[PDB]
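K.L.:
Have a look at this one before I ask anything.
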Amino acid sequence: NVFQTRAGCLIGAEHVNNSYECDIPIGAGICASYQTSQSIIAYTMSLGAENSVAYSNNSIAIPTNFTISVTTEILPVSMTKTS
Amino acid sequence: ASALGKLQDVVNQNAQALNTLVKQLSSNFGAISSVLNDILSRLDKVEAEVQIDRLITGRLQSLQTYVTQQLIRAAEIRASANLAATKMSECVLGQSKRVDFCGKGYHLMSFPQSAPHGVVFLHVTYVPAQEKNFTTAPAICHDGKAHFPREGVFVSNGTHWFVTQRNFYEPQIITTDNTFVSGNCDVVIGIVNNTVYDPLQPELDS
Amino acid sequence: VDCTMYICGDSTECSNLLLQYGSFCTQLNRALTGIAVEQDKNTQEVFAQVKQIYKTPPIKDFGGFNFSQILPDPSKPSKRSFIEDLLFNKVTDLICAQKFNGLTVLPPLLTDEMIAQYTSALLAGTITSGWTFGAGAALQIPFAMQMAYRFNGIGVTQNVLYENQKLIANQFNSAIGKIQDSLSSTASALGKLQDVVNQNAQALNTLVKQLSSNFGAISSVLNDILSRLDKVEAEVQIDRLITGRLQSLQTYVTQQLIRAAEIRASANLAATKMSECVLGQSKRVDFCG
Ligand SMILES: *[C@@H]1O[C@H](CO)[C@@H](O)[C@H](O)[C@H]1NC(C)=O
Ligand SMILES: *[C@@H]1O[C@H](CO)[C@@H](O)[C@H](O)[C@H]1NC(C)=O
Ligand SMILES: *[C@@H]1O[C@H](CO)[C@@H](O)[C@H](O)[C@H]1NC(C)=O
Ligand SMILES: *[C@H]1O[C@H](CO)[C@@H](O)[C@H](O)[C@H]1NC(C)=O
């Protein structure tokens, strides 16, 4: 199976309209993922999940609840000292 | 096992170039062999001099490649180290007001944890959850004076205008100790009617 | 860059010699890929910090703040705010020439139309939701009641805005207008970008022109040395080409590494501003200007 792209000539993955969050980046916003049996697909990378905030000049939204999340953040500090 | 990739990538790239740097010893570089002694064993020196050049020139260059990589790569780590030392100072030791510098959400505290040739922070952050649609007003006319929230904002579940803090919902009856007066009504856009209760007035009547 | 081709064009004779320098050819690709990868990491860190794509409400009432300048233009085929078009015209053959010898320009993972959706989202949430969308679910708040906070941030009590709103509206709008001409009437504002693009296209030209240099060899055409010299001597000649060219890559590669490390630093500066300045409100004096 052959599918022409913006990035290049992509062989072996059936096209899909239906755009999902990116999985394996390729180029020009074409992200391939494995699932449907299953076959490698390729599709236009969808950016996030759409939202439209209901907005009006008198409308405010105050959170009444909270959560406390602990998020690991990882950094290099030193590298192996070689001479 | 992919969370530590940042560290894992650093360690690999170091061990990577070393392998490459070693494998460069086995390359001919145009010389007759990669064993420095074989050129000396087979050939009389007069000529073997020119051969060993191609080894040296090749290898000696191949170091500068490796060295330059390390310099460049260290300069990245040197930048990442400051980012840590910045977080360690601001995030761990203090409390950071920099949005999403300590990680998504309002930041409470951070816990450093060591990791090989690296560091790992546990950022304890405050993320709000459940919302309600409120009708709001920027100000409240009382007598024709305007009352603005001292801290937080006015909101109204139904008729009762509630002043409350911004990032958590704790409705409070509106009293002059919640609001400072400014100007008067005809200016502020969207000001609404209400009665701002007085702490003092009830205390009086006796 | 294709190391084997760029060095040895269409010649196994040269191609075999290259094997005697070992992993140079491969480690260059390993080098440039490291750059090429993180470029789409930079653009990833900067633009997409937001979980969802917000979009402006259908009707614009901000209290007098015209954002039609900066908001996506619904009538363009690629939706990009009126301003952004001023930019894409200023910034700018090299199209296939480089691509002759194995110098390839890979497409950036994110198309410009996507970049304009992020900068729509970030700008859509900033307007409607205040700064809270960076800390979690966006919270609709009246824009005029947003600016009451952002004054409290700088120490000006909010009663200034609720009274001066109309005035502040005009000062804002009339300020946005001049941003057009600031860009429209002068092409040097974008020099920072323009310098980056040039220096890249610069070294590529230089890298190409190095193909035409003798480097001590009898000619710069790899085949002429083969068609005008029995191989046994031509071996030594092609060395001076290879040694010259192969070096000339490491020069180019090292430049890119160094230059990318600058961009990598500039990218974080953006991602820092984007997070702190756009998504929040900055207390850092003259960090946001
Ligand atoms: C993708 O989405 C379109 C609707 O936008 C729909 O017509 C199509 O069936 C979808 N693709 C799939 C899942 O086949
Ligand atoms: C407010 O109501 C609208 C519907 O009018 C809804 O789309 C929105 O999600 C609601 N928001 C909150 C904060 O409940
Ligand atoms: C924003 O300004 C433009 C200037 O061309 C104007 O045409 C547009 O109607 C304005 N209003 C909005 C939609 O904000
Ligand atoms: C609010 O309620 C939710 C659901 O029960 C709970 O997860 C959260 O921890 C509570 N926080 C508060 C405000 O007590």
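Note that chain A is numbered according to Swiss-Prot, with residues 641-676, 689-735 shown in order.
Cβ atoms are placed via backbone N, Cα and C, with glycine included.
Quoted from Swiss-Prot, the note attached to the natural variant A:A653 to V states: In strain: 19B/501Y. Among the natural variants in Swiss-Prot, A:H655 to Y has the note: In strain: Gamma/P.1, 19B/501T, 19B/501Y, Omicron/BA.1, Omicron/BA.2, Omicron/BA.2.12.1, Omicron/BA.2.75, Omicron/BA.4, Omicron/BA.5, Omicron/BQ.1.1, Omicron/XBB.1.5, Omicron/EG.5.1. The residue drawn here is the original one. A:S673 to A appears in Swiss-Prot as a published mutagenesis result, with the remark: No effect on O-glycosylation by host GALNT1. Swiss-Prot lists A:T676 to A among its mutagenesis entries, and the accompanying note reads: Partial loss of O-glycosylation by host GALNT1. Record note (Swiss-Prot) on the natural variant A:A701 to V: In strain: Beta/B.1.351, Iota/B.1.526. Listed in Swiss-Prot is the natural variant A:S704 to L, annotated as follows: In strain: Omicron/BA.2.12.1. Record note (Swiss-Prot), natural variant A:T716 to I: In strain: Alpha/B.1.1.7. The unchanged residue is displayed.
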K.L.:
Since the record lists A:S673, A:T676, A:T716 as recorded positions, which of them has the fewest other Cβ atoms within 10 Å of its Cβ?
P.N.:
A:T676
K.L.:
Give me the CA-CA distance between A:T716 (variant position) and A:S704 (variant position), in Å, as a whole number.
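P.N.:
Given the Cα positions, A:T716 (variant position) is 21 Å from A:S704 (variant position).
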K.L.:
What count of other C-beta atoms do you get within 10 angstroms of the C-beta of A:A701 (variant position), across all chains shown?
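P.N.:
A 10 Å sphere around the Cβ of A:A701 (variant position) contains 10 other Cβ atoms.
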K.L.:
Could you give the Cα-Cα distance between A:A653 (variant position) and A:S673 (mutagenesis position), in whole Å?
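P.N.:
Counting only the Cα atoms, the answer is 9 Å.
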K.L.:
Among the recorded positions A:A653, A:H655, A:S673, A:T676, A:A701, A:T716, state which ones have a Cβ less than 8 Å from a Cβ of chain B, giving them in sequence order; state 'none' otherwise.
P.N.:
A:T716
K.L.:
What whole-number Å value do you get for the CA-CA distance of A:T676 (mutagenesis position) and A:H655 (variant position)?
P.N.:
11
K.L.:
Provide the list of recorded positions among A:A653, A:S673, A:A701, A:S704, A:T716 whose C-beta sits under 8 Å from chain C at the C-beta level, in sequence order; use 'none' for an empty result.
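P.N.:
Qualifying residues, whose Cβ lies under 8 Å from chain C: A:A701, A:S704.
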K.L.:
Check A:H655 (variant position) against DSSP and tell me helix, strand or coil, would you?
P.N.:
strand
K.L.:
Between A:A701 (variant position) and A:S673 (mutagenesis position), how far is it from one CA atom to the other, in Å?
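P.N.:
So the alpha carbons of A:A701 (variant position) and A:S673 (mutagenesis position) sit roughly 17 Å from each other.
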